[PDB]
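Participant: One structure, pasted below without further comment.
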Protein chains: 6
Amino acid sequence: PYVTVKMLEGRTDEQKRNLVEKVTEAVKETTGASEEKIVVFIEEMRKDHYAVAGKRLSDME
Amino acid sequence: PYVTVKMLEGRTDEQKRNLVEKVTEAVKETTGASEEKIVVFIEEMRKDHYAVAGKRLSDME
Amino acid sequence: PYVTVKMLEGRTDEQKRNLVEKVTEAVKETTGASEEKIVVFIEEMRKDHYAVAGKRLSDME
Amino acid sequence: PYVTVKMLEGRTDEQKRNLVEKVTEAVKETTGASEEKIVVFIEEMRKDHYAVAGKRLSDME
Amino acid sequence: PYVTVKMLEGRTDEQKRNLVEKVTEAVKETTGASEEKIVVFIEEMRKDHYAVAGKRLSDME
Amino acid sequence: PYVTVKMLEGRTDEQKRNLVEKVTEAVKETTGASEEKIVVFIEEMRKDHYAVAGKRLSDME
Ligand SMILES: O=C([O-])/C(F)=C\c1ccc(O)cc1
Ligand SMILES: O=C([O-])/C(F)=C\c1ccc(O)cc1
Ligand SMILES: O=C([O-])/C(F)=C\c1ccc(O)cc1
């Protein structure tokens, strides 16, 4: 299983390490996928490249 | 955050329900993100559309 | 530019035709890109493959 | 609806803001999707990471 | 490395087998990556879900 | 056909140019796709954003 986590910049390297651990475990225990088969990709987003309702987060409070 | 889980066809509806819940909790507890801001997408693959080492899974023997 | 619109199943063929046209015009008028260089991909999701707050849409009540 | 716009580096922050506005509007008026449900991601490409006909744009005139 | 080939429906099972093999060899010989570390995903598109210049392929005449 | 090659940072610009050439050729000769229709995107991954078996590559030897 390939897991892509897309989130905003701002997380610490420690939070990223924990995210990978926990997400990998969640997948392993709910899909029966072997541990060495679970891959996780982290993709960081910039506020000026992310919008909701036509307004970029960099343009909001 | 946005999480995309890409895995082979086969999981039951129940397993998918658990996958979504566990993965959401993993993200919430590890990044601080609030539940209503955590989106999960599930993408299923066919054994004849996934390959490793030049051999599609549907062609392994 | 390449635009991928990911949305739930349900739109009619007509709506998709309009989506492609309007989105292409939006890109052309806003980035300066020429029409023949604007590609649009449509990706449909199933309600049981999309979740928010740990609950797939097919499980909301 | 989730819209990912993948385009080359080179656009101004103003063009990006306009792109988001227009694209969000195009989606809203052709799919009946509510405004607060339309998300837009902008992904920028580097010329040396983009190719057509086997030739990267960074290797063209 | 992970290679995703996105193309229109239509190729035969044989062509896909060859695509996977050739693409894997191209990656191996050009990046130095070992075969067991080269994954290939095939994604098929529908003519009514792919557009260029504001016209879906299923609408071209 | 759209080919996305996702690999770790570390390759030379020459290896990237060769990758594009070879991959484009592999696709052309196995799918019957015209040369000017084959697009290749290179996406580089950071070791601290890539994990296998719950362990990020930046956390391995
Ligand atoms: O925080 C994240 O990582 C994120 F991907 C999205 C988000 C969207 C809307 C908000 O109000 C807050 C966060
Ligand atoms: O301009 C863009 O944003 C783009 F994504 C592609 C492109 C491709 C070929 C061209 O000749 C010009 C632009
Ligand atoms: O090398 C690459 O480009 C890559 F995408 C992955 C990888 C994964 C596991 C390894 O042990 C080595 C490389």
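Quick note: numbers on chain C are straight from Swiss-Prot, i.e. 2-62, in order.
This entry, so its header tells us, was determined using X-ray crystallography, 2.4 Å.
Just so you know, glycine gets a Cβ as well, placed from its N, Cα and C.
Per Swiss-Prot, the features are:
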MUTAGEN   C:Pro2 to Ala  Absence of tautomerase activity using 2-hydroxymuconate. For 2-hydroxy-2,4-pentadienoate and phenylenolpyruvate, a strong decrease of catalytic efficiency and a 2-fold decrease of affinity is observed
ACT_SITE  C:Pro2  active site, proton acceptor
BINDING   C:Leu9, C:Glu10, C:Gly11, C:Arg12  substrate binding site
MUTAGEN   C:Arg12 to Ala  Absence of tautomerase activity using 2-hydroxymuconate. For 2-hydroxy-2,4-pentadienoate and phenylenolpyruvate, a strong decrease of catalytic efficiency and a 2-fold decrease of affinity is observed
Participant: Do the recorded positions C:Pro2, C:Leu9, C:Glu10 include any whose Cβ comes within less than 8 Å of a Cβ in chain E, and which?
Facilitator: none
Participant: Other than C:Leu9, C:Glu10, C:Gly11, C:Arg12 themselves, what residues in this chain have Cβ atoms within 8 Å of the centroid of the substrate site's Cβ atoms?
Facilitator: C:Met8, C:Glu45, C:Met46
Participant: With the cut-off set at 10 Å between Cβ atoms, which of these recorded positions ends up with the most neighbours? Options: C:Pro2, C:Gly11.
Facilitator: C:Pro2
Participant: Quick check on the recorded positions: of C:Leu9, C:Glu10, C:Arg12, whose CB has the lowest count of neighbouring CB atoms inside 10 Å?
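Facilitator: Minimum Cβ neighbour count within 10 Å, taken over the recorded positions C:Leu9, C:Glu10, C:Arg12, occurs at C:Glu10.
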Participant: So if I take the recorded positions (C:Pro2, C:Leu9, C:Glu10, C:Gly11, C:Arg12) and measure from each Cβ to the nearest atom of ligand 2, which come out below 6 Å?
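Facilitator: From C:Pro2, C:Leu9, C:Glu10, C:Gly11, C:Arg12, counting a Cβ under 6 Å from ligand 2 as near, the near ones are C:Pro2.
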Participant: C-alpha of C:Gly11 (substrate binding site) to C-alpha of C:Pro2 (mutagenesis position): distance in Å?
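Facilitator: On Cα coordinates alone, these residues lie 26 Å apart.
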Participant: Just the number: how many Å between the Cα atoms of C:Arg12 (mutagenesis position) and C:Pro2 (mutagenesis position)?
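Facilitator: Pair distance, Cα basis, whole Å: 24 Å.
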Participant: Determine, to the nearest whole angstrom, how far the Cα atom of C:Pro2 (mutagenesis position) is from the Cα atom of C:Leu9 (substrate binding site).
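Facilitator: C:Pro2 (mutagenesis position) to C:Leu9 (substrate binding site), Cα-Cα distance: 23 Å.
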Participant: Check the DSSP secondary structure of C:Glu10 (substrate binding site), expressed as helix, strand or coil.
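Facilitator: Once the DSSP labels are grouped into three classes, C:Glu10 (substrate binding site) ends up as coil.
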